[PDB]
Amino acid sequence: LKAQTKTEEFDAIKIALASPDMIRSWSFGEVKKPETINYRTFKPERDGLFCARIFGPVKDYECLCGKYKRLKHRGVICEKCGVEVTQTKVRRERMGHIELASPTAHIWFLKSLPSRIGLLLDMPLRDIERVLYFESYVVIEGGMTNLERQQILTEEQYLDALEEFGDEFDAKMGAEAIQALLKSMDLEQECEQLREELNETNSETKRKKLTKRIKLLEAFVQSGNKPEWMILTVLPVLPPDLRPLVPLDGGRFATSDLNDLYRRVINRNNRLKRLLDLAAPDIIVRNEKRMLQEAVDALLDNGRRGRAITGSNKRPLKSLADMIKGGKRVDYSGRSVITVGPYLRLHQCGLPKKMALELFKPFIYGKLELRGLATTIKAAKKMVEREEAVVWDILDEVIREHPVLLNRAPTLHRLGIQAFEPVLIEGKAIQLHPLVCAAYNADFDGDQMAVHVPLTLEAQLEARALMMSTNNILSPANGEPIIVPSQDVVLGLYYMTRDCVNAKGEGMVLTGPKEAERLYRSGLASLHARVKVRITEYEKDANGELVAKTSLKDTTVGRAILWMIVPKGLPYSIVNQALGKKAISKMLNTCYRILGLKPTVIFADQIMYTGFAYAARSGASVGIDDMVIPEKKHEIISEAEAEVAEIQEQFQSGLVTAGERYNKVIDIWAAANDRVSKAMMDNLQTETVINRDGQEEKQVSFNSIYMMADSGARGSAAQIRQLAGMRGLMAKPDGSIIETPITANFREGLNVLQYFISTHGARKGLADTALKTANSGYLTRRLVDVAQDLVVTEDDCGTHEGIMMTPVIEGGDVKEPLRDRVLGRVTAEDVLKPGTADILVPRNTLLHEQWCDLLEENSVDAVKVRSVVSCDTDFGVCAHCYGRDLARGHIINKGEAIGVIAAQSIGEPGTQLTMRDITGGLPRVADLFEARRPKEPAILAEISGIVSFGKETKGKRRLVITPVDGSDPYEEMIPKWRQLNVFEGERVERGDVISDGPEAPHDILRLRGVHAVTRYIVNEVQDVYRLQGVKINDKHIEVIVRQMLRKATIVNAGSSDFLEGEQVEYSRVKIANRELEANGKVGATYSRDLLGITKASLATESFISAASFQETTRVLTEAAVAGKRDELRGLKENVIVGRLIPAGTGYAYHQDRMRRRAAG
Amino acid sequence: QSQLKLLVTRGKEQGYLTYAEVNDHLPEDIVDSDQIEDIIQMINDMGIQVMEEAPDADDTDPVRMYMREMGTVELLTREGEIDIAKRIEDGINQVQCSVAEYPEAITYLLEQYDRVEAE
Amino acid sequence: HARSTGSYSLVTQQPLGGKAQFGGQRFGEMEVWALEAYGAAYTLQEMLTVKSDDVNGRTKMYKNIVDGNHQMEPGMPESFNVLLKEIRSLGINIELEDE
Amino acid sequence: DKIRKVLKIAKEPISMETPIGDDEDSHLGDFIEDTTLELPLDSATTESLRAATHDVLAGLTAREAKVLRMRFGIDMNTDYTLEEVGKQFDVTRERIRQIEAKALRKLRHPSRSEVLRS
Amino acid sequence: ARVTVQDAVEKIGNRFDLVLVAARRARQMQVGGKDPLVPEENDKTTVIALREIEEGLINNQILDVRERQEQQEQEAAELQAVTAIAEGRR
Amino acid sequence: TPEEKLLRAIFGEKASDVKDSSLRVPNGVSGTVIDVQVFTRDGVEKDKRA
Ligand SMILES: [Mg+2]
Ligand SMILES: [Zn+2]
Ligand SMILES: [Zn+2]
């Protein structure tokens, strides 16, 4: 016995046509005058666009005239002027209407791609439907003689037919004529007779229009909307506050264009009303009616036909539709220039004093009034406005464990916004931890970040348990660590290794920590010698715990002292015995996988501190003598120019092909470039001589530059090769290469010519960067738009099938193995063992248990693994079938947000993708995801049969192959162009290659298989990331491909109507509920269909979600026609409405409310 | 034929949606702001089938359409005008005479006059 | 720049200033991607309603802050209520029914 | 000055949808601030003001709290005068004004309303 | 637990549910009957609840059950007024 | 508001029918005035300082 009539919680929103009476329901009065505000009193006119009696009062609680002022009469209307004295926000929510004389056609339901009023009526849009309502050619409204039912007549034909019969087939013209047409139309009887006629002896020569319209008519009739509402007779009015005319600075009002529109339509409508009472000349009245049509259409949606101008502005007027067709500012926020903060931890950030003071204003107020100090709220305001010492301490209390989340401009992935504990800093710049300085892709060139203050309690906990930096150790894209130490610190730890012979060395042994005392007290060096010490190692096995292991290993001073930082566990020493390069991150990774979060975090802070400190102690610099040039430079250059000289002489005397000597001489200079490069590196690498004991030995150069290169720290081979070696082949604006490479280098002088040559490379480099940077996000938007609705649900379903994972082997003819693509993956079922037993069924491949997949030798290189591609889930993703790859080490928590994180991880490295039988680059990625047919698609054998020619060029034609065997034939079409690969008589299998060219994903999915096409997409999209050298897990690719294969096509006979291509969601859930419902014969078999990202994203349940990205004027219209309703499970549509997101911290709420909406 | 064959055969699929192409390969008076939206609506989005929904739908201005019906001149001369005006006065006269026939119109005018003199 | 609470535009009740304070920072699509990725439902909730353009919400939650209660008590943003009125201003009708 | 006021009526005038800074993308009507609304700070101070007064009239007597409350008209809508209060309390005019002043005398030490003043 | 917060997820899986329950308890502390179990040590209610969850006390079923007892305490102990009202409209 | 009417009644009314809109140096910045200037309307009482 509920049935509440108030503004409570809603479970869904409904969209449909509006009856004239439906408009009257919103009407709080009727606009009747084009008047807005008074010319002198500046007061709302009587019945104008800004009435007070109709809409709302100007001032809050005082009426128009002034008979009533204060809260005494908040429910009673005024005597002199019926002005309901409530609020002024009432003026913002009140509707109102205008009631037109002659009917008017709604511009949307009239001319919006398909003519809704036309297709519903079966009548040409801009041809007939225009000429019959623009007062030109009269139309018929049903005749029982000579004339049909919807034919078009001229005035002459009208009077002729009227004379022949008349007074029994009367049919007007114009708007009301189309009204009587739609009104007379019987949706029910037509829905029957159309079904009858459009099924009688007709092949595929008609079925198109038949199925189309019948589905459309059935939809409209079942929608509930009456076709009468299509053209309106009562036009509603927008609230005044949503289109106000507010006085700016010193007069000069500011109004909305809608006021001009409504004023025009009101004027034209009034004249029409007046003409329908005075003398009524047909030309005059009909013209004014067409003008009313103009005004109404211009108000609803300009678009579209010339665009009504006026308003002095040469620009058009922003109609209603243009205000809803196509960035959320927020309080408690700020931004500033960022700065490095070495003394910070990983969970801390430097927040400026004055900045944090203004940010936590309301918190300071509350805490002040709570303790004492400030007698009242305004006292607190005055107390903080006059920064009075004690207030700062109170601030030190409010920001204590109150997380503040930071954000950078280009937010590519989840790690764009990370939370920190605010640390007050005497300054006006925002300091950041140098470890998470890579996740933001932030530099200190002058980049500036923004800060947000989690106000809500659960918002603070969300920031601490999710967005906190300490929880984001690993990258969501690849399992590898993301807060890994960078340039400065890594060069430091690289210097803390680097075993140098002798030089204050000798093997004076001690025990770990004591070595520190040895280092500070000089005497001994630091990079010697090697030297031996006692290392107390710790290891665990089987029953965990800890097992000591004291020994005597030969490390160095640096390794000895550095060992102190290493946590309890770990293999110890051997992780330090190496150096500082990539194992610097490997060490962090292993530490995380064998210890945990906290030990890894503190280890990260320690290694950062260590790196910085010892790097500072080192004092590595970059003098001009650090980049030593090879002596053989001029030699190699002369030799190369000698060879090219001979080639040019040969070209002079004919001999060699002069047409392509350009290429081979380029090979000469290219070889020479590699010669200079190899010479420079082999020199600058080792060098040195030292003098160990009895002198004479060789190590590796301590040449600063090399130290930077052999330890990450921004220093690559190519860059160094340009510094001391030579800048190789340079590009030319033509796209060609110049046959005179930059012989000189930056260490040397650079001639004006070759610099004017290199300027092209720099120009196109920056330009191309500017393109791919925006193009990357341009792809990301499509990825998110298509994927941001699926979330891991229903815990862990059954099913065992899944793509057989195998090491990506180009080693067929080039040798290149990668076998780490299986880890944190849930096993399909006991994937065998050269003997028996071993692997369990649903056992997720651990990080230590994937290392067990090496104890089964190189024999086992194939494992079946559950993936998101398969998974017999319905509207989500099985937790098992997904994996675990997060910043978290465990499996994904039930109700995460796989879609967005997948899209982000894919489109994040897009910044470093070079756009162009190998396209390659971001464009290649786009084409693979869009699933576009190649420029020269190959062909496959649909059914295994016997290959034979089917009439040599007898069409038409063009060759024909016919693989026939067992039963029934097939006739494929070969267009002569491009050869073949299978002679006549030979047999083929189900999906064999008979064109040896580019494969089409549609054909692969349609014939080869889903596992094959998904394997193709992932292994082809990865191959373009291999070249760019960007690590990205296959899980996410499989994730987007999952809903990339969302819909299918049914071919048989079931409750679903055959030709309709529907998603396997409704398909599977309905076929599961039909085998055991009444009969399996009341349902058909479906067929998976490959559709691109855009084509897939285009289709979606919610009309609001669609109204977001795709064309709003279309989606909103068509969704209006059929009584559709969003209810209401998507992310995006649940975001713009401003409620809890059906994922993460939500989900539980949605599940409860979802089950709650089962009672009715 | 012309429009259909040209549009379909050319746009396959014109790659970058080359708009500035077929809009010149169309008849009638050009440079309109009306026919524009009817081409940007078909090309993409509902591909393949939309290109079959275009022709079947393909199988303008207030003032220009106003001068059209005004085109029916039926102009007059001094003779014509005086003629029409004469018919006006004739009709009016017959109406007023028909009012004179009505006695209650006279007596009502009499009653309302006494109301006028009674102030 | 930093802003606790300031002025708002007449059209859309969104933060803006330059007359005494500074117009608040802009969130956006790039950021709501991240918040959805994390699962910060309440963080996005507030960042989309009370923290921005929820007329009564901002005031109610501000009072709850000075009283040291936090919580939220959100509501339908005017940046969607306006959308209702604008769509309803056309011949099309949208209603938010209960259950 | 008549001409001066005349020129303040000219022009439509300007529409909000006018581009200004040419940002992404600017609109004149987007810079127009709302003034009919009150600052959340101001609303909070007003509420705390109600509580403050509601707690200050507690340290008074009935024949003094009611007097000040009814005279200056608070928590009762319609405010009354010396006569309408002097009739409901027998003693008329000067007597009730005496008490009305005595309450104001009482408010010369507390700081709550003092700081709420500004 | 001012740096994970990871130890709490072990006691109750799904970091999201962790946030919900922890916010629930933190709400109980910030407004209403405070009474923490783990010593404060100058920590916000945000973290105090997390410290408890890590400690092993105060979970989801725990709060729900204690809420049941809370209702059985407010209702059953003050039923005299409710019954006296029950005889109001017969 | 009644409470505010009482409040000023307790500390002195002086409820002037005027507001306030004086040009103030924005919070944060601080410096020295080097030059003042006043452009008066053509037909307005010139100021003492002007
Ligand atoms: Mg930069
Ligand atoms: Zn009134
Ligand atoms: Zn599954």
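Chain A is numbered as in Swiss-Prot; shown residues: 8-333, 344-933, 1133-1376, in order.
In case you wondered, yes, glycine gets a Cβ from its N, Cα and C as well.
Per Swiss-Prot, Zn(2+) 1 binding site is recorded for A:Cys70, A:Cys72, A:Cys85, A:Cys88, and the stated evidence type is experimental evidence. The secondary structure of A:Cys88 (Zn(2+) 1 binding site), as reduced to three states from DSSP, is coil rather than helix or strand. Its Cβ taken as reference, A:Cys88 (Zn(2+) 1 binding site) is surrounded by 15 other Cβ atoms within 10 Å in the chains shown.
Packing around A:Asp464 (Mg(2+) binding site) is summarised by its Cβ count: 15 other Cβ atoms lie within 10 angstroms of its Cβ, all protein chains included. Summarising the annotation, Swiss-Prot assigns Mg(2+) binding site to A:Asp460, A:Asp462, A:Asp464 and lists experimental evidence as the type of evidence.
All chains included, 17 other C-beta atoms sit within 10 angstroms of the C-beta of A:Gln504 (mutagenesis position). Reduced to three states, the DSSP call for A:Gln504 (mutagenesis position) is helix. While the structure shown retains the original residue, Swiss-Prot records the mutagenesis experiment A:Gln504 to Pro with this note: Resistant to antibiotics salinamide A and B.
Contacts of A:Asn690 (mutagenesis position) defined by a Cβ separation under 8 A and a same-chain sequence distance of 6+ are given as A:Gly742, A:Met743, A:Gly745, A:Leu746, A:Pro758, in order along the sequence. What Swiss-Prot notes for the published mutagenesis of A:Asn690 to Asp is this: Resistant to antibiotics salinamide A and B.
DSSP assigns A:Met697 (mutagenesis position) to a helix. According to Swiss-Prot, the mutagenesis experiment A:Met697 to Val carries this note: Resistant to antibiotics salinamide A and B.
Long-range neighbours of A:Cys814 (Zn(2+) 2 binding site) (same chain, six or more residues apart, CB within less than 8 Å of its CB): A:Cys888, A:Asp889, A:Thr890, A:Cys895, A:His897, A:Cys898. Positions annotated as Zn(2+) 2 binding site by Swiss-Prot: A:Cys814, A:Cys888, A:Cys895, A:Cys898.
A:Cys898 (Zn(2+) 2 binding site) has a Cβ environment of 25 other Cβ atoms inside 10 Å. Nearest in space to A:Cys85 (Zn(2+) 1 binding site), taking C-alpha to C-alpha distance over the recorded positions A:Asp460, A:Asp462, A:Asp464, A:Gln504, A:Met697, is A:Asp464. The recorded positions shown are A:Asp460, A:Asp462, A:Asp464, A:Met697; of these, the one with its CA atom nearest the CA of A:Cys70 (Zn(2+) 1 binding site) is A:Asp464. Taking the binding-site residues A:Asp460, A:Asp462 in turn, the residue surrounded by the fewest other Cβ atoms inside 10 Å of its Cβ turns out to be A:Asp462. With a cut-off of 6 Å between Cβ and the nearest atom of ligand 1, the binding-site residues A:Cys85, A:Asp460, A:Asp462, A:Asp464, A:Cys895 reduce to A:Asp460, A:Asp462, A:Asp464. Chain D has no C-beta under 8 angstroms from the C-beta of any of the recorded positions A:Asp460, A:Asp462, A:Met697, A:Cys814, A:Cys888, A:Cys895. The DSSP secondary structure for A:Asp462 (Mg(2+) binding site) is coil.
With a cut-off of under 6 Å between the Cβ and any atom of ligand 2, the recorded positions A:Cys85, A:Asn690, A:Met697, A:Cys898 reduce to A:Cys85. Among the recorded positions A:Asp460, A:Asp462, A:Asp464, A:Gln504, the residue whose Cα lies closest in space to that of A:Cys88 (Zn(2+) 1 binding site) is A:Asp464.
Take the mean position of the Cβ atoms of A:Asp460, A:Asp462, A:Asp464, the recorded Mg(2+) site; other residues of that chain with a Cβ within 8 Å of it are A:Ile355, A:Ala459, A:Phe461, A:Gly463.
Ligand 3 lies within reach of A:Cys814, A:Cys888, A:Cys898 from the recorded positions A:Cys72, A:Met697, A:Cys814, A:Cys888, A:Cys898, judged by a C-beta closer than 6 angstroms to any of its atoms. Taking the Cα atom of each, A:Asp462 (Mg(2+) binding site) and A:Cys72 (Zn(2+) 1 binding site) are about 62 angstrom apart. Apart from A:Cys70, A:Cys72, A:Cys85, A:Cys88, the residues listed for Zn(2+) 1, the same chain places the Cβ atoms of A:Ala59, A:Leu71, A:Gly73, A:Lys74, A:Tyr75, A:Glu86, A:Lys87, A:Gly89, A:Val90, A:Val92 within 8 Å of the centroid of those Cβ atoms.
Fewest Cβ neighbours within 10 Å among the binding-site residues A:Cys72, A:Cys895: this applies to A:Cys72. On the backbone, the CA of A:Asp464 (Mg(2+) binding site) and the CA of A:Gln504 (mutagenesis position) stand 18 Å apart.
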